[PDB]
There are 4 protein chains.
Amino acid sequence: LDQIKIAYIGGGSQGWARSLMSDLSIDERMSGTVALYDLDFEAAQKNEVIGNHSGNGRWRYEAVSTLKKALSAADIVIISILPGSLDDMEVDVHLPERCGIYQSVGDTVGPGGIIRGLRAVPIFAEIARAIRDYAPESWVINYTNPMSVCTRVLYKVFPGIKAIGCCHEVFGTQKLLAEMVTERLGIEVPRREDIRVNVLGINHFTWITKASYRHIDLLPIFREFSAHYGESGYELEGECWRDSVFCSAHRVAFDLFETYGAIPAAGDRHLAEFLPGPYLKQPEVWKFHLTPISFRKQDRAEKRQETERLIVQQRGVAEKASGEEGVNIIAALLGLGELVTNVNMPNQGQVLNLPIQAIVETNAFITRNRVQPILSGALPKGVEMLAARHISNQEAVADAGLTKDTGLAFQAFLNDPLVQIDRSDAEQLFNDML
Amino acid sequence: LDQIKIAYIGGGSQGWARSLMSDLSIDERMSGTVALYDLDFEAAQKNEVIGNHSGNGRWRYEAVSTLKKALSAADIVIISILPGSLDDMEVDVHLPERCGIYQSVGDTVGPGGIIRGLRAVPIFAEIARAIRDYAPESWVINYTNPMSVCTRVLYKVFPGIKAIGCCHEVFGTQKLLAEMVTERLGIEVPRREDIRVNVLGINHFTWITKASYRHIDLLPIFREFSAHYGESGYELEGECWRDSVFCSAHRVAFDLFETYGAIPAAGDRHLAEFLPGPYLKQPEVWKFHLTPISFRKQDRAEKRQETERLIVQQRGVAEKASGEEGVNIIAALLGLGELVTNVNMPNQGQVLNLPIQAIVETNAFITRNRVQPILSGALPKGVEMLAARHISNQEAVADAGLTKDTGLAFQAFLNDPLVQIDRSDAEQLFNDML
Amino acid sequence: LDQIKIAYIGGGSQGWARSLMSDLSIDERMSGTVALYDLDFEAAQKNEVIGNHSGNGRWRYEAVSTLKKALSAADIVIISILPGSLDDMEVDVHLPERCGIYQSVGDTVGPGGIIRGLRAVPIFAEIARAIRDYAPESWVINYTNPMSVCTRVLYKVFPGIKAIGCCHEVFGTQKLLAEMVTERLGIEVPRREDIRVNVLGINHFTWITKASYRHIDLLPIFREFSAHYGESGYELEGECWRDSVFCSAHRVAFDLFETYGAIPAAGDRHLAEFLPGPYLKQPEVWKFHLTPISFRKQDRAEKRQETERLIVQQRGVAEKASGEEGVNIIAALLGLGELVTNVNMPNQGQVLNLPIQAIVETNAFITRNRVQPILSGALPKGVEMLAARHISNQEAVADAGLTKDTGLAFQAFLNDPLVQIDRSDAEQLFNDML
Amino acid sequence: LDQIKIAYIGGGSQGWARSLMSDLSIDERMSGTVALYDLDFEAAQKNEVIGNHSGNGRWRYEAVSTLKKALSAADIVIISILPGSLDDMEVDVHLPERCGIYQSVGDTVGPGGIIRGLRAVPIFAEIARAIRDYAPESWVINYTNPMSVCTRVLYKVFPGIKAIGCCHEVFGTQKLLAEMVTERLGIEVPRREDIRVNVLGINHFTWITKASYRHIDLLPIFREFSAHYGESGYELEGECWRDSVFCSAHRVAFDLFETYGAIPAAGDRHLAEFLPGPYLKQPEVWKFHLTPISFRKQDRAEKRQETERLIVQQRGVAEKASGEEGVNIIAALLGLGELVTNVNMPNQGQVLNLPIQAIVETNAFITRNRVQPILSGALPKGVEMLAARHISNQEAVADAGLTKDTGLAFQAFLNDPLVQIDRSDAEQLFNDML
Ligand SMILES: [Mg+2]
Ligand SMILES: [Mg+2]
Ligand SMILES: [Mg+2]
Ligand SMILES: [Mg+2]
């Protein structure tokens, strides 16, 4: 299928865009052009050079100067931006520490997530309007965090938009379950996709209430697995939890499973931000890490060095699967192979007992021009109470951001499970973070 | 996967049971036993002998004398019975003709559909209580008509039951569309499965609002197709609409398409009973047939002869795929595959603007011990008005049956599109049919 | 309370306007001005003249030539128009007779109701825009039929409108029940207001599921009353059902009660148009009348002579209570009393199992700048089925009118219980009336 | 109306019991008997003796020793109990202080409310079964706290029960508003009931979003009132906030009003427990009191002395109105005078965006054998978020207490706005309070 046009917003991205370049370079099902748009033209142009050195020539990349130009005639829109700068992020993630509040990531919920979301609203409002004006029939795939707020803003501003949010966190839990099947049953699992899960919740706080490998029910096995490794934790093969800030021993997941009876389906570093527990103040004991801003600064600098190397040497990205589903979803949407995978979309009943329209993560059936959520049922009662509460806050942030009502955003702030400090301290903190 | 147990209610069946046997005999994924139960033990016994002459010895068949014995330890329950005798049906289908009302099938809606549903209610209440008592955790596949009422009674009497209703009408529309692709585009379609349709409605009144073959949108093509063959009709390769009471030239489907803008997705003979039209009074002009009860008595008699033939020649069923999805669905339910196919289930949002709990037909994602409806959107407004109306009637019939409230059943009777006679004529007709 | 401003759209009226003038001229709680608007300026003028010969000069009347002028600074907007002329109405009501369709009133449902609705849509869309632009904060009282459609158009076009539909039909059944108390119990009833009823449904198809007079439950009593007079009918004291086309012996209401078990709460002449029955073709057996358009023409001519009589003698209307609740609702809306009375308003749960947003009739609590519906429960099942079906047609008419979609209008026409003819006869009929 | 029977559960009361006796003795609209039940039969007997010296002998009182005897043939059931004892309550209210958590009342939300709820659940389950068994048609009026949880349990255990919860808190805010009209307008207000408020929320956390005195809008006036007296607070005529643990200067309400823009409608001492604020830590700054359990024990001893005084003096209660609406509501339910007043009932739409079935407080229209909530619209967004959260907790408690699930009760405990401590601290506290 030729002459596909993909518009890429955040096209100077050194993460999602690269990962998309790799997968495009190996899918023989498709060809076309990628319009790269970034507030920072310099980064977009380096991606144009790197992309045009990747794979066949199957995909032609172009750094473009405006949104309108990127979207014109686009069939797919990909969005992967950073709402603000590393300096903003420093505040997002670390300022609350002066009040005793710790955050492992800060891009989804808690104080960081609330404030980052406010900052993201007008960015997404503006993108929704551009997509409405220039490519209203395109499918939009959002990678940006906080994911529930960004995606929801897309639908508040352009009600008829065809948009999904994509996240890779559930994939990590499927891998965990694939290795468990081997360790507990001695049987090999070809691909993590073969771990068939009924996953539901909201981004970074998803839960698996049924799971199987072929004819085998995985829940009772996860029961024993969790019981055996609850204290020690469990490390993936060839990994140690201290290898990087992204690694863990799944102690937080095991602990949540004991309490709620569903399998937590995101990394420990994400799960820990959604509810009360000793996790965030004793990460070493719980065998995961917080991600500090020094890490992000360092990582940015070595991605920059990598980028400059690739150019100097006139190389493209590895022609190697990233493990993402972005290109698979795009192929599915174009009618080149149907797919059932987890996505974030407005709730119309696919998760029971949660507000309708709220952005929820579930399996969906994806085929030509169609993303169709699958009814996935109910969360455990305790998790549902927590999810309703976070959705409350997320809806308020999206509204607060569109109408510029800081009073309402502060209500959300005060309603967040991590903001457990006196009201006047929180107000000073909130105002300082704005 | 071995030692699976299927309970078959209506196990003397000479339609669905045979098709199930053929499909079982060629699937190498599974093996176990089929308990055949039927009020008429003689027929079940004959299916037992034909069954045990079919395939590899993969499946062992046993005719059993009671429901309890069929159900105990059952993993799957299939239901394919006739609610009443063919003598009862002669009344369902032909008596209203004295008041000028013709029916082509009379097993779904109209006067015969209503009376028939009424009769089926206490049969399925009893089946539901037995499944609850002996096989609470089995999956139940219902094939019996009136589909929406029977299936609904299962859930009303056993709210926790795991039941779907299955029908093959949508397959016939998929085959029609595959042939249209070949005729309009000149390209082959290898399987009717490759016609990926978004289908929705209630049984025998299903509609396709989106459809594709690979990258191609089929809806614009069906519009051309319909304009070209609207008058003359269109006949499947190597067929003539006169060949049997089951055949047509799709004139009714083309006519409904022009009116409603979605593709009607059942045979003309079924569609014709759901709405006002010239159809039922001029079936030969509309190029389809009515099915008189004599045809069914005749068909049954030649099926009886065929059955005696196989018993004499000590042969089993044809080891040939039936075209049905029953066995594929069972395999998916056991975790031996995953499948997206159309089924009947309680509405929890998969069809918009239709009462919740009512039995609707949509695609559903099926995997180990999971049937999960796919959100399929809205019908055309005209179609949705009719469907809400029939659903009203179906709900009232189910209630009327469980509470023996003939007054309420008469209200449904009166609300049926085919009953356009004075109220006293209808009351007299209704009482005669009871 | 003084300097109230009321805008009257349709103020050339000779029904509601005159009746309003009476009620206004005797309420001591209020004073202000009435801006009379009417396509026919001359007739608005004559109400001006006659209004200004009424009351104390408590109310100053003024004919105004434009909506905008009328609406400016209005606290209350009253709408009482005739959608089209009496000649149009001759078509609505009598043309269908050629196909054997009879109508008693034809301003609400049936073929005449549908066509009249279509006609009234653009007229109400226009009024809705004016109110939005010139008097968004006013309370709006609609008296025009077809009530459910007109009022719904108001909300569809101006979502934030504060609008109710008012009808006097229920008062008639309250009067009936008041006479029944006297006849069955010997005790006097001071006012029909004291018959405290739980009323619900849609305009002209309202039902009373609970009723009382002080401590006495009227349902069991109506049951006896109904049993005793079902065959003979019951005529109001000092009345004979033949006195006028508005009179009846309640035989239809008794018949509907026996079937459904709630008290129908509109005149037989309206009820008879909503469901199948022998009523319309045997009006004398059922002791009610059809209203031919010749009667409306005669009636209008005398009202016109009366008009000119008053103008010639410098006389106004009579200072006498009309029996309506209009002025009393206005007073309650201004804070000068509070009130619980029946109104038509969008459904938000006040009637169970009926679509939301559909215009339904229930009791509401009315107070300063507030009309708040009272949860009234469910209709009997057969009645709910009928009402859902009418609501369906009504929504379809509203949409059809707003988008100019005759195709949709015809679907509603086809779905109307009074339209029991062949489709092609109905098509010809529909086009002839359009 | 004579021979009415009222069952009083908790008929040993020295609070709601006495207030009822007073009000009964002055209402000449009614006559009958009161069956007094109380786990402490001697306390019920004393109310019998005191009761049978009260009124004209309008009401005869009888202490009965079983629920059966109390309930059988009852028209009205009143429930006014203390769930557990004053020692249990000492734990509810004061134990959490060891963790830095203060509570002003502890009978509604927070840790004490959650624990008291668990205690009340089985008591109300037992009462609901008895009412189902012996007086299914009675109207049930609940006064017991925790009110939301207590009333809900009645409906969970006996779904067809006819029950409301009654509380007097909103009356206090109507007085405030009455005195405000006089102070700000100089004009007098005859009755707190003339302050006509649109009130909604959950018990002890109700809000008034519209309010008036006749033609005057009270909200703009409360805005000025609140803005003037926000710092000083405002004391009622002839009152000083220090006068008793029940008084305040409305500083908390004024503060909530500035933040949310709706008039909070419960005393400061209840409001304080529902959200984060500095209120409970600086009560003296905010001009309200906490209620120590030592005060409750002293109050109980003085009530025991008054009881003995009345007996010895063979005096009944005073023939003086209590200010409650209890007897008024009873009269209305018997058909003796319709009434619009605030009650707690399952949510079916009367409050927007709040789960259905949940016990919510709004106006209802009460008449013969009918309590019909009035649609009251939405809370301010920030208040709705808090109420949904508290409702989540109340539903968890109702279930946990029935099904015994301390796991679920603990999630509710952790989701309560007053429990802002480490999870292991919370678990130790929670376990201790069990
Ligand atoms: Mg993520
Ligand atoms: Mg079928
Ligand atoms: Mg009317
Ligand atoms: Mg209270």
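Numbering of chain B is taken from Swiss-Prot, so the residues present carry the numbers 7-440, in order.
The backbone N, Cα and C atoms fix where each Cβ goes, and this holds for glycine too.
The NAD(+) binding site annotation in Swiss-Prot covers B:10-72 and rests on similarity to another entry. The substrate binding site annotation in Swiss-Prot covers B:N151. According to Swiss-Prot, the mutagenesis experiment B:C172 to L carries the following note: Does not significantly affect alpha-galacturonidase activity. The Mn(2+) binding site annotation in Swiss-Prot covers B:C173, B:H210. The active site, proton donor annotation in Swiss-Prot covers B:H174.
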(message) For B:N58, B:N151, listed as binding-site residues, tell me which one has the smallest number of other Cβ atoms within 10 Å.
(response) B:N58
(request) For B:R66 (NAD(+) binding site) and B:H210 (Mn(2+) binding site), determine the Cα separation and express it in whole Å. (result) 34
(request) Would you mind listing, in sequence order, the residues at least six apart from B:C172 (mutagenesis position) in the same chain with a Cβ closer than 8 Å to its Cβ? (result) B:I147, B:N148, B:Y149, B:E330, B:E331, B:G332, B:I335, B:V349, B:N350
(message) Using a 10 Å cut-off on CB atoms, tell me which of the binding-site residues B:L26, B:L42, B:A50, B:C173 is the least crowded.
(response) B:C173
(request) For B:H210 (Mn(2+) binding site), find which of the binding-site residues B:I10, B:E34, B:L42, B:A50, B:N58 come within 10 Å, Cα to Cα. (result) none
(message) So among B:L26, B:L42, B:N58, all listed as binding-site residues, which is physically nearest to B:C173 (Mn(2+) binding site)? Use the C-alpha atoms.
(response) B:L26
(request) Out of B:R66, B:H210, give me whichever of these binding-site residues has the highest number of other Cβ atoms within 10 Å. (result) B:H210
(message) Below 8 Å Cβ to Cβ and six or more residues apart, same chain only. Which residues does that give for B:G18 (NAD(+) binding site)?
(response) B:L42, B:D44, B:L45, B:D46, B:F47, B:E48, B:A49, B:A50, B:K52, B:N53
(message) Taking 10 A as the limit, how many CB atoms besides its own sit near the CB of B:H174 (active site, proton donor)?
(response) 17
(message) Excluding near sequence neighbours, so keeping only residues 6 or more apart in the same chain, what lies with its CB under 8 A of B:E34 (NAD(+) binding site)?
(response) B:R64
(request) Please check each of the recorded positions B:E34, B:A50, B:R66, B:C172, B:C173 and report the ones with a CB atom less than 6 Å from an atom of ligand 2, ordered along the sequence. (result) B:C173
(request) Ten-angstrom check, please: count other Cβ atoms within 10 Å of the Cβ of B:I10 (NAD(+) binding site), all chains counted. (result) 20
(request) List only the single closest residue to B:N151 (substrate binding site), chosen from the binding-site residues B:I10, B:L26, B:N58 by CA-CA distance. (result) B:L26
(request) Within 10 Å of B:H174 (active site, proton donor) by C-alpha distance: pick out those among the binding-site residues B:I10, B:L26, B:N58, and say none if nothing qualifies. (result) none
